[PDB]
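Just below is one structure, and these are the notes that go with it.
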Amino acid sequence: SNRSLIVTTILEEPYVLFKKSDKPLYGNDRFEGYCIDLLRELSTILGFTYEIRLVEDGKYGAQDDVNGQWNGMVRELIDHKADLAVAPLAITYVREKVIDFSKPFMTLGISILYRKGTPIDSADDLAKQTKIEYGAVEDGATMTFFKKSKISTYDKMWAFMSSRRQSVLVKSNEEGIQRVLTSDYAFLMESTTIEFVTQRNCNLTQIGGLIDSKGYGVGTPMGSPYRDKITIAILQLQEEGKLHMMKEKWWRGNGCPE
Ligand SMILES: N[C@@H](CCC(=O)O)C(=O)O
């Protein structure tokens, strides 16, 4: 009996969410989304069975300053609590040092989610003031970007977020959106997710362009034999246009003027 691979992931629309149904759903059947469709394709292409498990601490993954320990999906892979991480997991150098990533299946960049009708046009507009608050998902790649950046504007922004951790860093992208809707707050979030949000909530918009550039990749414990096999599978899916169709399927946001 070939054991099923344990796949860690995280709730994040439209990548992974609880499928609605009139009757209860169990195990893998509970989930749907872009990353779920991606996982399904990987399993058939490589030929493996799996069991989906939501990351226990509900985090993507960041390293602690004192003990140097990681958390989130990154940590679950490091400790071999999961064979693969199939989620909107940003491929970053600091993460590549502890886990491996497949080639990216989607590209993106950090940008700003805010309301319409304001003169704000860039991160610089946010950095020079403190009336409009701003933050990012705690223990995620965006937070880490600002935490280590030496770029003047971003260093200042991290100084702002750091002293206000408990009030501006959020538990999820969903909460970040809620902050934008319930206070004078601008949220630093990935462009792909901003695209999804703004096509569904016409009160919101992206401010400025992409602050950086990265991709999402499937994560595996360092040294895993599946990493290269998954990379090939992703390139195949890309070539035949399936990744494109999958994006269109889940980002279906025929709403909000642009
Ligand atoms: N996708 C990000 C989480 C969200 C964010 O940091 O903006 C990550 O892999 O950590």
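Chain A is numbered as in Swiss-Prot, which gives 429-544, 665-806 for the residues shown.
Per the header: X-ray crystallography, 1.6 Å.
Cβ from N, Cα, C; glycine included.
Feature annotations, reproduced from Swiss-Prot:
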BINDING   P516, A518, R523, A689, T690, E738  L-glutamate binding site
MUTAGEN   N751 to Q  Loss of glycosylation
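Sorted by the number of other CB atoms within 10 A, the recorded positions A689, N751 start with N751, the lowest.
When the Cα atoms are compared, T690 (L-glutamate binding site) and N751 (mutagenesis position) turn out to be 23 Å apart. Same-chain residues at least 6 positions away in sequence with a Cβ under 8 Å from that of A518 (L-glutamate binding site) are, in sequence order, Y488, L536, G688, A689, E738, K762, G763, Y764. A sphere of 10 angstroms centred on the C-beta of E738 (L-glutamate binding site) encloses 26 other C-beta atoms. Residue environment of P516 (L-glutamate binding site) contains 25 other Cβ atoms, counted within 10 Å of its Cβ in all protein chains. Same-chain residues with CB within 8 A of the center of the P516, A518, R523, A689, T690, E738 CB atoms, the L-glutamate site residues themselves not counted, are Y488, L517, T520, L536, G688, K762, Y764. In this view, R523 (L-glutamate binding site) is surrounded by 24 other Cβ atoms within 10 Å of its Cβ, with every protein chain counted. Contact annotation for recorded positions (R523, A689, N751) versus ligand 1: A689, each with CB under 6 Å from a ligand atom. Taking the Cα atom of each, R523 (L-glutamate binding site) and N751 (mutagenesis position) are about 35 angstrom apart.
Taking the Cα atom of each, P516 (L-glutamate binding site) and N751 (mutagenesis position) are about 25 angstrom apart.
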